[PDB]
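Structure first, commentary second.
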Amino acid sequence: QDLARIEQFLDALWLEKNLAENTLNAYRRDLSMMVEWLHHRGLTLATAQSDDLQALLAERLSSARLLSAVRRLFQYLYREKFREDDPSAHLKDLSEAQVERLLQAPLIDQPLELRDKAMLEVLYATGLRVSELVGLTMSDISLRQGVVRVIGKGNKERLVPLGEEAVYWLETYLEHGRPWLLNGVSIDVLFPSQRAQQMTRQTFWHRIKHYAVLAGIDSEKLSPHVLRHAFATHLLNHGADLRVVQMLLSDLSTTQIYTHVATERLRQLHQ
């Protein structure tokens, strides 16, 4: 479980078009010695303390690079809510109602905003990151299967079920939004800009602030992780399809919540 928690971190690290497979593998390395180390001491990703981390680092020494993987990972589990605190520091801002307003902000008769609605209902259901939503092509989607195909670090391709509501929005967007954004310009991009090009993480986070702002959320203080954790929690506390993933799941982590959700959904799909 903890070693998977490092693959999930590197994955999310690799998502932000950041670092390098080098610096990534230097992190896999450093963190895997670190969980070896910790597990040997009884400890776990969940319980290792700052003192435990201060020891490790002292156990010889590159201390810089090791400190870097440990601080990033430990900022990441804190951001994911995997743990309530960041043990490496020294070495949940959103209401249900604001999540409801934000998703209700986008004016679904303008093609642009119904793109933005569709992308938001995909974010809310699948747990994908903005980064993953933006490069999705017309080839990555199957509404009749109810799934979208996500590329990852490797050419790790997986299928994440969308659920009924996202399929619906995506449907309504393929009819009333996308086509009006393209005006017959062909692009494989599933969610193009209004000038029919690939949009980015940053160009869509602008749209998120504009929806956030209308929902009375502090726009300049919203972060991807508190959004992603507020969606996961709302979805979990409200979603239709995932009846008893609430009765089989506690101190919920973003990625653990969406992992469960994806497992129950793919289960229903293969049935």
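Chain A is numbered as in Swiss-Prot; the shown residues are, in order, 3-63, 71-100, 111-268, 271-292.
Looks like X-ray crystallography, 2.5 Å, at least that's what the header says.
Cβ coordinates come from backbone N, Cα and C, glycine included.
Counting Cβ atoms from all protein chains shown, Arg148 (active site) has 18 others lying within 10 Å of its own Cβ. Look at Swiss-Prot and you will find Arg148 (among others) tagged as active site.
Looking at Swiss-Prot, the entry for mutagenesis of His244 to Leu says: Abolishes DNA religation activity. Its Cβ taken as reference, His244 (mutagenesis position) is surrounded by 19 other Cβ atoms within 10 Å in the chains shown.
Taken from Swiss-Prot, the feature active site applies to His244 (among others).
Here Swiss-Prot flags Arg247 (among others) as active site. Other C-beta atoms found within 10 angstroms of the C-beta of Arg247 (active site) number 23, with every protein chain shown included.
If you look up Swiss-Prot, you'll see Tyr279 marked as active site, O-(3'-phospho-DNA)-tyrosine intermediate, on the strength of sequence analysis. DSSP assigns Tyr279 (active site, O-(3'-phospho-DNA)-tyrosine intermediate) to a helix in the three-state reduction.
On a Cα basis, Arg148 (active site) lies 9 Å away from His244 (mutagenesis position). Missing residues between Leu63 and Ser71: 7. Distance between their CA atoms: 6 Å.
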